[PDB]
2 protein chains.
Amino acid sequence: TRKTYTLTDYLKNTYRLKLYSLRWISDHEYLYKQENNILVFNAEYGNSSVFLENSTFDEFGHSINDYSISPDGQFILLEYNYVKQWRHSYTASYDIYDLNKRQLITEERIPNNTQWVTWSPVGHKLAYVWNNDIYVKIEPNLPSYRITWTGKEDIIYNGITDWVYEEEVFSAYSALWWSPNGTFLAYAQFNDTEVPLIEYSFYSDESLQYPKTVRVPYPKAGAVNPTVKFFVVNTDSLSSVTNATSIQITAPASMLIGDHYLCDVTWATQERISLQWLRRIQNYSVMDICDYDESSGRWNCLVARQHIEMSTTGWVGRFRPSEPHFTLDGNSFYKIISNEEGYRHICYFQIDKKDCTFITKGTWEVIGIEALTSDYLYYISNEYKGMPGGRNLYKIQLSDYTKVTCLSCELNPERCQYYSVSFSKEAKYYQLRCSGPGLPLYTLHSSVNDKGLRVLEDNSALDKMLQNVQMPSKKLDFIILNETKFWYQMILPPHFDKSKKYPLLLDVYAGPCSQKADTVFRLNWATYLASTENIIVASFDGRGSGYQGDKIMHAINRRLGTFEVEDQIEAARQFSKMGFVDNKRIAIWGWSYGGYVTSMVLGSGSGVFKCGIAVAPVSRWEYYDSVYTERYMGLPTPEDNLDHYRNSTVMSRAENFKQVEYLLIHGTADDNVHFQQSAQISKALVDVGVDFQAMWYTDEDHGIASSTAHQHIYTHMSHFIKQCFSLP
Amino acid sequence: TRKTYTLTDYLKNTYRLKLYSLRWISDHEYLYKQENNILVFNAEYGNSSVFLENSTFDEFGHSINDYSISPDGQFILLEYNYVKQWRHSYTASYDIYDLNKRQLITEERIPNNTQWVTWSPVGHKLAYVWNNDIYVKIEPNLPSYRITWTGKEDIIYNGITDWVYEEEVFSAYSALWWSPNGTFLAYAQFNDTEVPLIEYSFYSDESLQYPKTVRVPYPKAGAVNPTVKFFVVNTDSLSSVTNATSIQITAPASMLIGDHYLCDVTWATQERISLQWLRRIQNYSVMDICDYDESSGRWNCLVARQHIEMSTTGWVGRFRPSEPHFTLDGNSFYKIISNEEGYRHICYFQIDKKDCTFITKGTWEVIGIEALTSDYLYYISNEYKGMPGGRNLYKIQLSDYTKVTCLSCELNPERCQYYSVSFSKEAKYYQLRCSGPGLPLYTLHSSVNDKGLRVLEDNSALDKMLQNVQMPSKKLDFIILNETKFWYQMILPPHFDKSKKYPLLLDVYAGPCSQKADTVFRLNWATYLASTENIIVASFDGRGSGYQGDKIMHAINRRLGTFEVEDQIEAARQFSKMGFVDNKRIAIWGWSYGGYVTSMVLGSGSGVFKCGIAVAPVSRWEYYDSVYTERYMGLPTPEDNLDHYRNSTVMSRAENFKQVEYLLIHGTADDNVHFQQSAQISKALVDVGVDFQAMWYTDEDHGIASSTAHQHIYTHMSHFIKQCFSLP
Ligand SMILES: CN(C)C(=O)[C@@H]([C@H]1CC[C@H](c2cccc3ncnn32)CC1)[C@H](N)C(=O)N1CC[C@H](F)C1
Ligand SMILES: CN(C)C(=O)[C@@H]([C@H]1CC[C@H](c2cccc3ncnn32)CC1)[C@H](N)C(=O)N1CC[C@H](F)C1
Ligand SMILES: *[C@@H]1O[C@H](CO)[C@@H](O[C@@H]2O[C@H](CO)[C@@H](O)[C@H](O)[C@H]2NC(C)=O)[C@H](O)[C@H]1NC(C)=O
Ligand SMILES: *[C@@H]1O[C@H](CO)[C@@H](O[C@@H]2O[C@H](CO)[C@@H](O)[C@H](O)[C@H]2NC(C)=O)[C@H](O)[C@H]1NC(C)=O
Ligand SMILES: *[C@@H]1O[C@H](CO)[C@@H](O[C@@H]2O[C@H](CO)[C@@H](O)[C@H](O)[C@H]2NC(C)=O)[C@H](O)[C@H]1NC(C)=O
Ligand SMILES: *[C@@H]1O[C@H](CO)[C@@H](O[C@@H]2O[C@H](CO)[C@@H](O)[C@H](O)[C@H]2NC(C)=O)[C@H](O)[C@H]1NC(C)=O
Ligand SMILES: *[C@@H]1O[C@H](CO)[C@@H](O[C@@H]2O[C@H](CO)[C@@H](O)[C@H](O)[C@H]2NC(C)=O)[C@H](O)[C@H]1NC(C)=O
Ligand SMILES: *[C@@H]1O[C@H](CO)[C@@H](O[C@H]2O[C@H](CO)[C@@H](O)[C@H](O)[C@H]2NC(C)=O)[C@H](O)[C@H]1NC(C)=O
Ligand SMILES: *[C@@H]1O[C@H](CO)[C@@H](O[C@H]2O[C@H](CO)[C@@H](O)[C@H](O)[C@H]2NC(C)=O)[C@H](O)[C@H]1NC(C)=O
Ligand SMILES: *[C@H]1O[C@H](CO)[C@@H](O[C@@H]2O[C@H](CO)[C@@H](O)[C@H](O)[C@H]2NC(C)=O)[C@H](O)[C@H]1NC(C)=O
Ligand SMILES: *[C@H]1O[C@H](CO)[C@@H](O[C@@H]2O[C@H](CO)[C@@H](O)[C@H](O)[C@H]2NC(C)=O)[C@H](O)[C@H]1NC(C)=O
Ligand SMILES: *[C@@H]1O[C@H](CO)[C@@H](O)[C@H](O)[C@H]1NC(C)=O
Ligand SMILES: *[C@@H]1O[C@H](CO)[C@@H](O)[C@H](O)[C@H]1NC(C)=O
Ligand SMILES: *[C@@H]1O[C@H](CO)[C@@H](O)[C@H](O)[C@H]1NC(C)=O
Ligand SMILES: *[C@@H]1O[C@H](CO)[C@@H](O)[C@H](O)[C@H]1NC(C)=O
Ligand SMILES: *[C@@H]1O[C@H](CO)[C@@H](O)[C@H](O)[C@H]1NC(C)=O
Ligand SMILES: *[C@@H]1O[C@H](CO)[C@@H](O)[C@H](O)[C@H]1NC(C)=O
Ligand code: NA
């Protein structure tokens, strides 16, 4: 009898998914790491050579965390002493290796504790942030030019984001943008002077006698936000003037009237930069397009080139206003915008005309624009077979919009329905990344004729191994409610028999624009639960979910904690009605927004669920950050949406928890969803006399991803579920 | 057939013990609160009169927390707006009611947020502390004199103790000492300027958007300690035009050489005061005896009247050097000190003589000196029947030490073997409080011929109720380990049948000088476990325990976490050999020091225990405070006792928890044994891959005593124990 996929298999990663991560260095070559040495491949023929022998730095004295070759291939940036900070930020030491003369640079070295470093887009200039100020090096071995002098720990951030801009606005730590050929360096400056601090203890190693108090400028809903300023400096003048002037580009008067955010920066040409602002009440965005005035050294943004977006049935964009993709001459651009029917499609704009032209349409959505050439625009969408959970690459002829070719749909329709892509520098070649429903498949293609060049990685090794395992199957389908279809997926135990009653675990997330029913292949906790414990693990995308139009996505606008919670309960009822579910054993679990929904469901009094597990849950929206929360909830004030803020807390449903088995889990150093959120849930339960299970994870954050903690939480949750389902 | 003592009975206090808390106001009368009314009783005949009507303050407008009548009976201090701080500290608002003119005082009232207040010992002067400074009021309606002006929150403490002196040294917030007739007011001043701060989050009500960070000057082992100065001020010569002058009494030179503490202050006469200082290495104490010099208005402490105490086998005193008990003329005093055999007995000192004479002796110990007259010294000891866990009142004839009379031993030997006493002002009368093995019994007696005047409270009402309940019994016995007897107690289930095998729960504390095997009657969690769940709850006093001599108590000197832990395993090992114990179901639990020992035991790899519960445990001695920790462990430096500090942590034994079920509980706002201690335990268990159960209690301190948390924890622990013992 074949063995099953066990918890240890999952926690020990015995069945490794292979991938093929390459880095395009030009329009025909990419770097690939093999046997620890860096190889360089010729896309056209597939041949290669050793770019950097794995022995080059065997005596460097440190373990290199990552590397980075300058655009002109003359230098390599070595990163070490990596110290993670938030989701994207981290600190590290850096050294530069001169590839030509094959030597390490020992003078004018990048400072220790550098917060961020980036090569210019061309050549080998370097811009970095250290002690919250920006510095530029024209040559790797020469002295740096100081660009800002205002940097101040936890107060003024130049070139880097503060906590909330990192996590919610830019999804990146850097706040600097080189112009195309590297002449100009644009950057933002954040001022968190009056932003309140979240404070929590960090215990560290046992040797630390007194716990440390971590203090981070973090604006909770309705609190004082950081303010921001934008500047551009001409780096080509640095070696000619003692102190190059950073020219500020101010936000439009429509933004200065109140609190606002800088939500996008995209260079259009060597002398044209576009930037976008968003009002704190995120239903109005303004994009400015600014040209360099070579006679005044200033930047001017013609109001005739200003573009505005306004919210209709909800907020603006999926998670932020959409980014612009400029044609080469910088005189027009494309943005994904929801059309009159509520579906997000590509709209083509002339920089000085306010009305754009939709070039795609249909009851489906464009996921992203991937590349743009003089003749074609390439994008990913879920048009194929009307499956919102599928993803394919398409190419549209710019001179004839009726000519749309799907590049990935038919390659291997049964094995591949979820694609991501990576084009070479000028889109001459592209690597396709198939992630499901079958095993991941990586292929390389020629753009000139859209012909497959060769398979890069097919996971044949893993496929061989999995043949000796009773793997679970995955079903993706929909149910119709109120004449609209909602998708769901089920991870089904091996040899699934529909005449039997299986216990069911509802795996939920359900945040705004979320998607938990898709065609991606995953090896995770649910795999073990289905394969070894014979538990059906399901997920449902109800109101509030994404990629299916505004009608569904905006249903929870200003109403978090309502429909997305109820649809999850209704989903469970619908699943039991399918007849292969044991009504006495229906559980529910989620992490993050999933923890919030799980708790709301467990405290709803529905009686449908026997037990549930919430990991790092939000419990009351006033505890979460301003940018994310206010986008969907507005402000927590009586003149706006306070009533719903107070009506959507987990705490107010404490008494109903007497009807279920609850397990609450949270990392104590969670900088994102503060441990505070679960501390208030537990106290509310204690106050009404409800018994429950709990687990805190010392010094773990929102990912509870350290090796030991990861294994410990899934082991702990496994016992809770098996116990709840009376499983040996 | 009748009901058992249930968990709800314990949690809802269904069965309550009646008390008789009286307040002696002279040598002939005492105050007693009845029907919310304050009555005055004549000890001789038992007749009384109403002293204060319960309705007198029906329109006071504030809920009165407590009251304090001035010594002369003329005034009553009304305490309200009570806000708890640490174990003894709290702030409150006060009002003074004139009992002669039956009127509330409205002029010059005590400020709000007063930290401590106290009447002079005679008459009606007042001394209080506010904003860390001392104030004196000669009359309740007159303006107060400012005594100190250096008071500074968390830095300078005048008249009140800082965290460590409150908890570990004086067991009181107050640091003011009135002379016998109220003329002088002595006080200590603490300086915490360089004491590190423990920091932890306080979440508060749900409405608080950002958690608050509590910061408390708290010296952990080896850290910088607060410094102290001592002053005496004449309150009969205060001026409303000039600032009060405080006379300092510097510590002796042998103390000023290094870090030290003030550990006792005791007035001997109207013009003689004694002080005792202890070196930071708590093995050397120096008592000074100072006289007021009318000529220079200074206080002189003759070196000839200096008394030194040194420790050979361990530290000095049980928890601190013993207090002196001066005769009427203040020329000699009595103090409990360990004799040459290591047994604590009463020693008679001459103020200008180095050697003291022991007046009691034997293989037992004097627990405390209770009253002194020219003819007799009254004290409590565990001499009767050689039972270290029993307590009786004795009097010894000062003119003939061979004449010792037990005053409580034979009153009711079956019901009463544990007494406490309260003497009237000049020891003319005494109230005996019997607390076990039977129901509490309170009686009044006259000293002249030791007549038993009357029964004040006999709990006959509770006795009648308990007759309808299947109550457990208590067996107190001993086992012999290496020629030494060690005592234990077992709470046995109703109808105990020695032919059956019962599961056993070892209830442990085991800290230095602890005693968990005694004759006290208690209604607690163990009562329910034995009565309703038929679980035997045992406690054992092994090496390190108190009241049995230094040989036993000092066995763990400089070695906490060794013998006291080993002896608990040995006792369980023995209990498990008895015919009535189920060796497959032996558990262990403890709180505080008890949590540390339980964790050390569960991590010992002994295999004797199936499961255990640790509530707010200490996990590594460097996390606990200096005064308590260094007393038993010395300093955590390589030259002193660092290796043992490092070998005695719970964390180093994590791997051994693989074969036991462990439940770890801790309040997040524990200012005493910081949540840090458990946070480090949980991390070590996660690091070795050991699963366990946990529960944190939001905003609860070391007592986890709020009504809801109390009920929640015992409910959660009860489910854990039953589950471990397979009890329905
Ligand atoms: C799902 N996920 C990772 C998130 O929602 C987090 C981010 C992710 C990037 C988004 C985001 C921001 C800007 C561009 C962009 N393009 C795609 N996403 N995206 C903005 C939301 C969120 N901050 C969070 O941690 N919680 C935690 C509890 C509450 F549920 C929200
Ligand atoms: C039992 N108990 C309440 C204590 O031991 C606490 C105090 C009580 C007064 C004592 C004390 C001090 C001065 C005189 C005196 N006379 C009698 N006791 N006593 C000194 C010890 C201790 N600070 C503590 O909380 N922990 C917590 C974990 C570690 F176990 C010690
Ligand atoms: C991949 O192989 C090709 C062809 O073999 C290599 O092309 C070289 O190109 C240079 C520049 O035009 C010529 O001077 C050489 O003669 C070519 N070499 C050969 C063998 O034909 C190319 O360098 C290889 N690329 C890698 C990364 O190995
Ligand atoms: C960051 O913002 C703060 C405002 O919150 C600025 O601080 C003010 O600066 C002015 C001018 O120096 C002072 O008069 C105010 O008293 C300051 N207010 C506060 C609250 O500090 C600060 O200058 C800004 N810093 C930068 C670099 O822009
Ligand atoms: C480079 O120019 C900037 C911009 O003026 C200088 O920054 C100013 O410095 C002065 C004095 O230190 C401050 O009063 C101003 O508020 C600063 N303005 C800004 C925008 O920071 C900076 O000091 C100059 N650096 C050098 C070396 O001269
Ligand atoms: C990058 O683009 C910049 C901006 O267009 C170029 O700089 C200009 O170059 C022209 C000469 O063709 C000068 O007359 C202008 O004064 C320059 N403008 C500025 C702001 O410096 C620059 O030459 C380009 N760099 C490269 C390597 O092509
Ligand atoms: C409390 O005791 C003090 C000190 O013995 C008494 O004050 C002394 O009284 C005598 C006699 O009147 C004077 O000669 C001294 O000068 C006083 N000494 C001081 C320091 O004041 C005081 O009278 C007593 N108070 C009561 C109520 O008995
Ligand atoms: C207890 O009883 C005595 C009477 O035996 C009370 O009376 C004594 O004190 C009274 C006021 O203090 C006087 O009015 C009596 O004359 C006096 N009698 C004697 C014989 O001394 C006494 O007050 C009572 N005490 C209480 C608290 O009620
Ligand atoms: C309280 O103690 C501090 C020291 O812990 C006293 O200040 C001293 O220490 C300072 C360093 O913190 C030195 O810089 C000072 O010179 C030294 N003396 C003074 C007067 O500050 C402080 O005075 C003490 N306060 C009181 C009221 O005694
Ligand atoms: C301490 O605070 C209390 C409450 O503020 C003060 O008591 C009175 O409070 C009322 C309102 O509740 C005010 O109108 C009065 O002015 C306050 N004083 C009096 C005498 O009524 C109290 O005054 C404060 N303590 C002191 C010493 O002033
Ligand atoms: C009081 O206890 C201390 C600490 O144990 C003793 O001081 C020294 O302790 C070290 C161990 O840390 C020993 O090696 C020394 O022999 C001790 N003496 C000295 C002078 O350092 C101290 O001796 C004890 N005092 C008494 C009277 O027993
Ligand atoms: C590169 O280093 C690896 C060690 O990670 C070694 O196994 C391999 O043989 C080296 N590459 C070559 C081509 O030898
Ligand atoms: C970084 O710090 C290390 C350790 O202090 C030091 O030896 C090294 O020279 C530093 N590097 C730079 C570039 O300053
Ligand atoms: C802008 O947002 C506010 C608050 O959400 C709303 O009242 C207003 O109607 C919105 N305007 C538009 C054009 O959507
Ligand atoms: C005082 O109040 C209590 C209840 O608070 C009441 O029962 C009692 O009768 C009152 N005292 C008197 C003397 O009536
Ligand atoms: C008393 O001392 C304080 C603080 O030193 C001072 O401010 C005040 O003026 C003094 N009053 C007199 C009468 O000296
Ligand atoms: C005596 O018993 C103790 C425990 O009570 C043990 O540690 C010791 O080794 C035994 N022998 C001696 C000589 O103390
Ligand atoms: Na009697």
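Throughout, chain B uses Swiss-Prot numbering, with the displayed residues spanning 39-766 in order.
This entry, so its header tells us, was determined using X-ray crystallography, 2.1 Å.
Positions of Cβ are set from backbone N, Cα and C atoms, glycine also.
Now, the feature entries from Swiss-Prot:
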type: ACT_SITE; residues: B:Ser630; note: active site, charge relay system
type: ACT_SITE; residues: B:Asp708; note: active site, charge relay system
type: ACT_SITE; residues: B:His740; note: active site, charge relay system
type: MUTAGEN; residues: B:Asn85 to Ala; note: Does not inhibit dipeptidyl peptidase activity, interaction with ADA and homodimer formation
type: MUTAGEN; residues: B:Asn92 to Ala; note: Does not inhibit dipeptidyl peptidase activity, interaction with ADA and homodimer formation
type: MUTAGEN; residues: B:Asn150 to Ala; note: Does not inhibit dipeptidyl peptidase activity, interaction with ADA and homodimer formation
type: MUTAGEN; residues: B:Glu205 to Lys; note: Inhibits dipeptidyl peptidase activity
type: MUTAGEN; residues: B:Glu206 to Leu; note: Inhibits dipeptidyl peptidase activity
type: MUTAGEN; residues: B:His750 to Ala; note: Inhibits weakly homodimerization and dipeptidyl peptidase activity
type: MUTAGEN; residues: B:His750 to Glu; note: Inhibits strongly homodimerization, dipeptidyl peptidase activity, interaction with CARD11 and T-cell costimulation activity
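Counting every protein chain shown, the Cβ of B:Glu206 (mutagenesis position) has 20 other Cβ atoms within 10 Å.
Less than 8 angstroms from the CB of B:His740 (active site, charge relay system) sit B:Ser630, B:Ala654, B:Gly705, B:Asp708, B:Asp709, B:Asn710, B:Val711, each of them six or more residues away in the same chain.
DSSP assigns B:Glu206 (mutagenesis position) to a helix in the three-state reduction.
Close to B:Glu205 (mutagenesis position) in the fold, though at least 6 residues off in sequence, lie B:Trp124, B:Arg125, B:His126, B:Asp663, B:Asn710, each with a CB less than 8 Å from its CB. Recorded residues B:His750 (mutagenesis position) and B:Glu206 (mutagenesis position) have their alpha carbons 29 Å apart, per Cα-Cα distance. Checking the recorded positions B:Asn92, B:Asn150, B:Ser630 against ligand 15, the ones whose Cβ sits under 6 Å from it are B:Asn92. Residues from the set of recorded positions B:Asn92, B:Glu205, B:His740, B:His750 situated with their C-beta under 8 Å of a chain A C-beta: B:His750. Taking the C-alpha positions, the distance from B:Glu206 (mutagenesis position) to B:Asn150 (mutagenesis position) comes to 27 Å. Note: the Cα of B:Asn85 (mutagenesis position) and the Cα of B:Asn150 (mutagenesis position) are spaced 39 Å from each other. Close contacts with ligand 8, defined as a Cβ under 6 Å from any of its atoms, occur at B:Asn85 among the recorded positions B:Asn85, B:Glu205, B:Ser630, B:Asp708, B:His750.
Rounded to the nearest whole angstrom, the C-alpha distance between B:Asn92 (mutagenesis position) and B:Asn150 (mutagenesis position) is 24. DSSP assigns B:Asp708 (active site, charge relay system) to coil, not to a helix or a strand. Sequence-distant contacts of B:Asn150 (mutagenesis position), defined by Cβ-Cβ distance under 8 angstroms and a gap of at least six in the same chain, are B:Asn119, B:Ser131. The most densely surrounded of the recorded positions B:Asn85, B:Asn92, B:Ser630 is B:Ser630 (count of other Cβ atoms within 10 A of its Cβ). DSSP assigns B:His740 (active site, charge relay system) to coil in the three-state reduction, outside any helix or strand. Look at the Cβ of each of the recorded positions B:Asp708, B:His750 and count the other Cβ atoms within 10 Å; the largest number goes with B:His750.
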